Amino acid sequence: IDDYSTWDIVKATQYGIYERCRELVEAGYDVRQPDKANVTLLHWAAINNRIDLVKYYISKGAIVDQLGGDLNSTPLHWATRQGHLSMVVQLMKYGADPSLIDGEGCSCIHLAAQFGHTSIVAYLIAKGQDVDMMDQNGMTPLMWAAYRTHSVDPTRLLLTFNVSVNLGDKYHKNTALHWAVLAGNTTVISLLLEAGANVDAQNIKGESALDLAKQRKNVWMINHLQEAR
Amino acid sequence: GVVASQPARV
């Protein structure tokens, strides 16, 4: 029978073994000391939704928005990627900044959009983040949703807000519709057309969304887009 | 399972 007295601090954090973590910290483990992957204990507590460990580590002076890992992200980024609304709320109550960008150029609303975490997207918008916030690559949450979430939400949720459906990203000028067409995201195409996506708006290479549909020889996408012109 | 790997590039 394993009683966790031999587990190291990282593994005990991941699994939420509260008393093991506390005894190691009191025996001298610095809560700010990263592991060999440049990841802090707060990161592991956040991505495994360890609410109480998160309070404890922060009360011991853990840096709330410390960048770590290969993607160079805050603990709140990690929680957002993983989908823990309770952790996102908790970290933002202790002052975590949802607008910080990670090493892929994304702030939290973009991360929540691209991994389909609809209630986190709604929460960030409810807390004031702009629905059309651009990340470092010029992507909006709606573009990320079109590109990466082949599902009704979070796209349906984003369109309940005064979104500007025809913006293009900064370095391609691809609209959300362009992205949905590139990705073959047929669920999202109908929602964007119903929301007013212009099928002829051209990107930086002069291709419209309908041009991209023709290129892919997808009759369903060509038909749907043409009937909305 | 728990999360024991850091987030990675897609």
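In chain A, numbers come from Swiss-Prot; the residues present are 53-281, in order.
Heads up, the Cβ atoms here are built off N, Cα and C, so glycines get one too.
All protein chains included, A:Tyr67 (mutagenesis position) registers 18 other Cβ atoms within 10 Å of its own Cβ. Swiss-Prot lists A:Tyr67 to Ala among its mutagenesis entries, and the accompanying note reads: Decreased binding affinity for SNAP25.
A mutagenesis experiment is reported in Swiss-Prot for this position, A:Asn100 to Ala, and the note states: Abolishes SNAP25 binding. Cβ neighbours of A:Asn100 (mutagenesis position) (same chain, under 8 Å, six or more residues apart in sequence): A:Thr65, A:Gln66, A:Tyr67, A:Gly68. Under DSSP, A:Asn100 (mutagenesis position) is assigned to coil, being neither helix nor strand in the three-state scheme.
A:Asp122 to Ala appears in Swiss-Prot as a mutagenesis experiment; the accompanying note says: Mildly decreased binding affinity for SNAP25. Around the Cβ of A:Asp122 (mutagenesis position), a 10 Å sphere holds 13 further Cβ atoms from the protein chains shown.
According to Swiss-Prot, the mutagenesis experiment A:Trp130 to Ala carries this note: Abolishes SNAP25 and HTT binding. In three-state terms derived from DSSP, A:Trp130 (mutagenesis position) belongs to a helical segment. Close to A:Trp130 (mutagenesis position) in the fold, though at least 6 residues off in sequence, lie A:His95, A:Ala98, A:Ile99, A:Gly121, each with a CB less than 8 Å from its CB.
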